Amino acid sequence: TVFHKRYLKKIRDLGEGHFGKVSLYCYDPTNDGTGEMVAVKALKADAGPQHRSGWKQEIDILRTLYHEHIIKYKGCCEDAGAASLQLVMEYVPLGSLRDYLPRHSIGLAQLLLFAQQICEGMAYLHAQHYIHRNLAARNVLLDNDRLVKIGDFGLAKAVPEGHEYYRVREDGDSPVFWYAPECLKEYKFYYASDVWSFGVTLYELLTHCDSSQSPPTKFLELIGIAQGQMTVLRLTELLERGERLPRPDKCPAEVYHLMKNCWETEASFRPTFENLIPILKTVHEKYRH
Ligand SMILES: N#Cc1cc(Cl)c(C(=O)Nc2ccnc(NC(=O)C3CC3)c2)c(Cl)c1
């Protein structure tokens, strides 16, 4: 699929991803205004070869993924000004849950349905031999009150069939407050590491993405702000001591125990995304009416 820059009409900026900005565009070749709304993710024109290779990877991965709980790849547009490809994705009407939840009081059963859907999209992603490496409520988009879609794949990587992990490197933009201890210490990302991040994402939905209850806030309240280059080391240590994010207000005790099970120090003790699907289907059924 191909898109033409001449027919793209900018509405407003949607935000910042891993490898650039996301903008709301009205693709209208008829010139009336009835054209379909598209989310266009662009690579910054000033980025070096280290990001240009990572951006091409993001497009390639999203183009090969097809699932109801994963943002749809619409096509590619030739960016004449940046000499790269502009990622054309579907416009998810309600946006990210990080922006949606603090302003819209969403029921317990409804949030449980979202987590179930995240697990469904994540199980497919793992079946296609890919790790997300950036699972957070910030990267979970809402299409309607009963439908959720996984957003950005800037940090997503292909796990080669022979191995169960992918070796990561030192980076300042790493979502460390959503990362398992094995990613922070041994620099290894397993399929179980995405399950740890889901547990954190589930914690966010249950707090209604309240920034004062957010993972960086709660962990920095424990670590402190005057720890030099040892913020991640102090994070690794508290996670080893068995310290975890607190139970959100009105969150059921059994749901918090599922969270803690996604937060097992040992990667092998953590449930897979396939194990979580029938479990969340039942928990959602219990809390619905
Ligand atoms: N960090 C980060 C981060 C993560 C993601 Cl996944 C996005 C993103 O792609 N958001 C999208 C995509 C498509 N439609 C909408 N929809 C809306 O924004 C509607 C409210 C208007 C939002 C952004 Cl911008 C920043």
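Don't overthink the numbers, they just go from 1 along the chain as shown.
If you're wondering, the header gives X-ray crystallography, 2.3 Å.
Keep in mind that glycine also has a Cβ here, set from the backbone N, Cα and C atoms.
Look at Swiss-Prot and you will find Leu14, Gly15, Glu16, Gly17, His18, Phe19, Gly20, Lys21, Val22, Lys41 tagged as ATP binding site. For the mutagenesis of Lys41 to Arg (Swiss-Prot position 930), Swiss-Prot gives this note: Complete loss of catalytic activity. The structure shown keeps the original residue. The note that Swiss-Prot attaches to the published mutagenesis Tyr165 to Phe (Swiss-Prot position 1054) is: Reduces basal catalytic activity and abolishes IFN-dependent activation. For the published mutagenesis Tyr166 to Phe (Swiss-Prot position 1055), Swiss-Prot gives the following note: Reduces basal catalytic activity and abolishes IFN-dependent activation. Annotation of the mutagenesis experiment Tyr256 to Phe (Swiss-Prot position 1145) in Swiss-Prot: Does not affect phosphorylation state and enzymatic activity. Among the mutagenesis results in Swiss-Prot, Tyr287 to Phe (Swiss-Prot position 1176) has the note: Does not affect phosphorylation state and enzymatic activity. The residue drawn here is the original one.
A map of Swiss-Prot features onto the structure.
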residue	record	contacts (Cβ under 8 Å, 6+ apart)
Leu14	ATP binding site	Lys21, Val22, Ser23, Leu24, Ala39, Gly95
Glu16	ATP binding site	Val22
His18	ATP binding site	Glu58, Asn134, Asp152, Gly154, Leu155, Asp173
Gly20	ATP binding site	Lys41, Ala42, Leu43, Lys44, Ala47, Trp55
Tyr165	mutagenesis position	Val159, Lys188, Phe189, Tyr190
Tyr166	mutagenesis position	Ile131, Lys157, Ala158, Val159, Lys188, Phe189
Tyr256	mutagenesis position	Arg247, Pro248
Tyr287	mutagenesis position	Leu108, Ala109, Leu112, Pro252
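A Cβ distance below 6 Å to any atom of ligand 1 is met, among the recorded positions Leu14, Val22, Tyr166, by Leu14, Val22. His18 (ATP binding site) carries neither a helix nor a strand DSSP state and counts as coil. Comparing local CB density within 10 A for the recorded positions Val22, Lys41, the maximum falls on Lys41.
Residues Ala42, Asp152, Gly154 surround the recorded ATP site, their Cβ atoms falling within 8 Å of the Cβ centroid of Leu14, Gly15, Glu16, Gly17, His18, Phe19, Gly20, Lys21, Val22, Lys41, which are themselves excluded. In the three-state DSSP scheme, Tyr287 (mutagenesis position) falls into the helix class.
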